[PDB]
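Taking it in order: structure first as structure tokens, then the write-up.
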Amino acid sequence: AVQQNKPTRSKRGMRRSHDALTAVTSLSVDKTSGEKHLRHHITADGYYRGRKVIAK
Amino acid sequence: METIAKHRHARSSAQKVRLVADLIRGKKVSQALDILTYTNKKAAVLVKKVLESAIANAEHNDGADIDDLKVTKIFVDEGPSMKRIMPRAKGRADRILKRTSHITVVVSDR
Amino acid sequence: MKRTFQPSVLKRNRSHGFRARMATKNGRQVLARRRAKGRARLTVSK
Amino acid sequence: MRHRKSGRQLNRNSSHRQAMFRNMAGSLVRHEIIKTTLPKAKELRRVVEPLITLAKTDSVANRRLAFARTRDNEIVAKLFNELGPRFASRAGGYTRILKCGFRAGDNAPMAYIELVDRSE
RNA sequence: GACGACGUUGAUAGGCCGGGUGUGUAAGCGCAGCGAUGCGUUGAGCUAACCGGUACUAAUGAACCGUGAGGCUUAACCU
RNA sequence: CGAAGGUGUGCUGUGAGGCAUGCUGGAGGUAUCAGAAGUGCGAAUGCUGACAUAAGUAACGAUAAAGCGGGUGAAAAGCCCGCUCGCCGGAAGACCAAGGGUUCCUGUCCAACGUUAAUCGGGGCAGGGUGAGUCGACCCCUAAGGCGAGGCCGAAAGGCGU
RNA sequence: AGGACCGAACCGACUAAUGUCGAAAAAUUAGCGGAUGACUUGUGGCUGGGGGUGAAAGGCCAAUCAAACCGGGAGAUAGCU
RNA sequence: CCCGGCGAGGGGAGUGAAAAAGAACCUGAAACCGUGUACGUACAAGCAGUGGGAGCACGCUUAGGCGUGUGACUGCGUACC
RNA sequence: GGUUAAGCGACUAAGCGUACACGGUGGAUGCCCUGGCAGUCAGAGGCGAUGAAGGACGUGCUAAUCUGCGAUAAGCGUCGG
């Protein structure tokens, strides 16, 4: 539970070698509305494969 | 022509804003707005509210061009601390320091 | 737990009050040192 | 170790779990759409689809059966009285799940459950 | 986190019909009893994950990283 | 037309150091030779201020319990309403004394405080509210008990007491 | 009638757990001992550091007690780090 | 004036000698923390330096080679009080 | 020129190291004074029942606190400058 001899800022870096946020670059474009949602999701205006699905 | 926008004293820590403002290093703006609109975090609330304020400083003060407009440098740097006192058990306290951070967004056409 | 300061103003007044501490000569020196050490609140007042 | 089990626990005791899925399924058919998280959306489906299954072949006894499982006759009033000819032909599924997005409250995978036949 | 099965050239999941299984004679009517209840309907009814099928809904066109015949020298075979 | 200080740089002395100079800096510095000391820091589990580490780990404070729709709003699991669900019921209900002293309420705001967000708050800004011949004290009467006119007693204070 | 029995309140702390950088500088859940007495609680006083008080443990005297705490002797002294 | 939540914060403009003097305000070192460029680095172990040293990258002189950066690999080497 | 084999063989860098340029936090250094210590020199060497030292609560155009003052309350009269 304790540290006896403080690790350098070197090894503090290499522990942070894998924290990097996964990119969500894979956007989609609508079939018959042309707008952009996230893939397998709905827009801000209720479109999903060219349908007013939620009408909100 | 070059322009810079800064949010000073953003109420978080440096590694919390370093992680999403690592992806938008060396990007164009419209792919950066689209990688920050759908990153599910709090720093993506922070700097995406400021990264759009940087392109405002282009279209208004510097180069109105936004289509082919790059982001050159972005580096979140530390700020002050709100050193409150946290109570730990058995009578002893604990000097908490609520962290605070500064972010620059630098926008130009290299 | 039953912590030590279970307070009052009736215990407080007749012990550490003005006329209590400015009764005897050994009390009076405290009122004549809190003066000279320049304290605002002399002993207890509301 | 879960190997070939089913019915996710959703981090509540069984008594709490069953009583929520009542008052979501009561809430589901009254407003016809709900926003929930992804698993509750994914597992309100496995609970509600019995109801409109056991309400096409209308009987006297199945009224209490959708009252022993519901204890809400106003929801039972919408069943058997509109839902009958609404679902004669759908041999099977009645829910088109929609993946909406992300809860700005606490980063949940939000979603949308509906009955299929929608015109309002 | 990996490995595996599928993504409308679809049985990968949920539902659904049936079977299988488990519990036992559902409810509601009629009869016999002043009554509790017993009989008939009725080995009915209800049935988690089980097994066999059915695309009913959910598993989209893309977008994406990955390229554009693969260095130097010698020997052995192509001419 | 640039003092000290800071920050690099080329030179210089056996070392402690020195001298010239680029940038930053914006009003003071001090030769040569001598005089006096709060005169040279790595340690003393030294003191004080600040910043690392463990670590983005642990934990979020009772295992009464949620779920949905609507609205306000820039953004809502937490705020306001409605609809059910669940918990307390010689209490986790409602009044009072103690003790706290605006903590109650409307408008308004979210930097900070609330172990999170927050339009909400016992938080900040502003204004408002506490109305008694009978309720409690103050007031008339004593207990335990404290002072204590004369006095007794004691280096002095002061102790006991009618 | 009972320093009588059983058992809540009230009280006390026996056993185990948990906790022991605690939710807490002595607690929480499961039990346990008593419960009209030599009991329990509230409020207001009296006693005092070589002195109080004690069904006596050197226990208690504001989380500290084989002599409390503050200031003053006093920058005690230290053949010792 | 633009962007933002008629927030915070910030970029221009204007004052001013200067806003890398802006109310956390003269000067602004070090620890600690990042940005960029250059070099080394994923078969090598060990007080992390020193002696040697290839290549690469640069300021240059003067084109003969020094200066600075890094430093593969190698010889020794077990911190201070 | 092509073909099989054999030997040898960089650029890759998730991060990390070092140097420079860049700020980021930080508030040390130099400089500054209506702050304070030690004294030289005269003077005083007291205030107090024609109510003190030290305080409470009020007073203005006012919300607050400091200074002054006291139902005559940041002030009245009076003789002067």
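Method on record in the header is electron microscopy, 4.2 Å.
For all residues, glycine too, the Cβ spot is worked out from N, Cα and C.
The L-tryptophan binding site annotation in Swiss-Prot covers B:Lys90. Listed in sequence order, the same-chain residues six or more apart from B:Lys90 (L-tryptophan binding site) with CB atoms under 8 A from its CB number zero; the list is none.
According to Swiss-Prot, the experimentally introduced change B:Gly91 to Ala, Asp or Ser is described as follows: Abolishes translation elongation arrest of SecM. According to DSSP, B:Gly91 (mutagenesis position) is assigned to coil rather than to any helix or strand.
Counting only same-chain residues six or more apart in sequence, the Cβ atoms lying under 8 angstroms from the Cβ of B:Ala93 (mutagenesis position) belong to B:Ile85, B:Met86, B:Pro87. For the mutagenesis of B:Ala93 to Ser, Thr or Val, Swiss-Prot gives this note: Abolishes translation elongation arrest of SecM. The structure shown keeps the original residue.
Under the heading of natural variants, Swiss-Prot lists B:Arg8 to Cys and annotates it as follows: In strain: SK1048; decreases translational rate, tRNA binding and subunit association at 44 degrees Celsius; does not alter 23S rRNA or uL4 interactions; not erythromycin resistant. Under DSSP, B:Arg8 (variant position) is assigned to a strand (E or B) in the three-state scheme. For B:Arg8 (variant position), the same-chain residues lying six or more positions away in sequence with a CB closer than 8 A to its CB are B:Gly79, B:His102.
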What number of additional C-beta atoms lies within 10 angstroms of the C-beta atom of B:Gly91 (mutagenesis position)? 6
